[PDB]
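**Q** Below is one structure. I have some questions about it.
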Amino acid sequence: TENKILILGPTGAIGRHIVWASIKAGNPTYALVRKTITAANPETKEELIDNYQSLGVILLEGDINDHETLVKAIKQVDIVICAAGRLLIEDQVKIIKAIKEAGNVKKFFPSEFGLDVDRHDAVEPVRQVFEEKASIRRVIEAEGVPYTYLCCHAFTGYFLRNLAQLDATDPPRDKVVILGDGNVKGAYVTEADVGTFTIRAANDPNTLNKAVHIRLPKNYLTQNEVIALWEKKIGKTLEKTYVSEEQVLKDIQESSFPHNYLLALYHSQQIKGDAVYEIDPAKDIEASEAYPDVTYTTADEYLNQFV
C-alpha cells in the first residue's frame, strides 16, 4: 500500500471505480483534475470530486494537454493509470512524454480496459480503434516505460445490460437476436470489479510489463448461456433469431456510424470470440488465477437488478 496511485480520467464511468478501489485497498490515492470550467456534467463532476475528497483522495491540478502540470503531478506518484473514457487514445503520447521526463514512474496503465488488442480478428470500423491502442503499446514498450495492460473484456454495464442487443438499454424480455450460433464464450465483469482487479494488479509486482486478463469462471459465458441464465430469472422463454456471420458483416458495411461500430464490436466479442485464447506466462497474467481471493459479482447477480 506504499504505492502512490494517480488516476487520469478519475470521474469517468470506469475511472471512478479505480479511484474507489484504490482508496479501499488503502493506497495513497491521487486524481488529476482541472480546476477550470468545462462542459463536463456539473452534477456528476461535483458529486464525485466531493466524494473523493471526503475519502482522502488528493487532487492534483493539471490537464493532459498541459505538459508542465502533467510532469508536476506525475513526479508526486509511483503508478499512473489512464482510465478509459473521455480522454483520446492518441493523447497518451503526451502522457508518455511526461512520464519519461518525470522518470520516477514504477508502473503505467494505459487506456486499455477492453479486449487484448494484440489478440483480435476484428473488422472495421472497430479494428482501427484496437490498432490505435496496440500502437500505444508499442510506444510504451519502445520507451521502456514499466507497464500493465488491463484487459477486462466486456463490462456488464455496457455489454450484459442489454444482452448485446441494438437499440436497447435493458435486457430484452420477449425477443432476442444472436450473432452467429451463440456458442462462443464471452467474459463479463462489473465496472466496480474492474476497479478492484486494476488496483490488485497495480500493487502486484508480478504484473510488471505484463497484460492482465480478466476471464472470471462464473462469468465466462456464451451468448446462449447468457440468454438461458436470463430466461431462468424472468421465468419465460425468449424468441430467438440467429444470424450468420456473413449477414452480420454485410450489416456492418451498410450501417451508418456509430451503428456499424457497435455491430463490429459485438461481432468481435460474439462471433470471433476475442475473449477466447490461451495466455503466454512470459507476457500474461490470468486474474482469476493470480487473485482468486477477489469475490466478484457474477453475471447472474448482476442481472438480478433488472428482474
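By the numbers in Swiss-Prot, the shown part of chain A spans 3-38, 48-318.
So how was this one determined? The header says X-ray crystallography, 1.6 Å.
Cβ atoms here come from the backbone N, Cα and C positions, even for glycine.
Annotated active site, proton acceptor per Swiss-Prot: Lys144, in sequence order. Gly14 to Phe appears in Swiss-Prot as a published mutagenesis result, with the remark: Loss of enzyme activity. One mutagenesis experiment named in Swiss-Prot is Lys144 to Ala, and its note says Loss of enzyme activity.
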**Q** 10 Å Cβ neighbour count around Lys144 (mutagenesis position)?
**A** 22
**Q** Where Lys144 (mutagenesis position) and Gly14 (mutagenesis position) are concerned, what is their Cα separation in Å, rounded?
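**A** Checking the Cα atoms of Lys144 (mutagenesis position) and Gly14 (mutagenesis position) gives a distance of 19 Å.
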**Q** What residues, ordered by sequence, lie under 8 A Cβ-to-Cβ from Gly14 (mutagenesis position) and sit at least six positions away in the same chain?
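**A** The answer is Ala94, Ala95, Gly96, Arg97.
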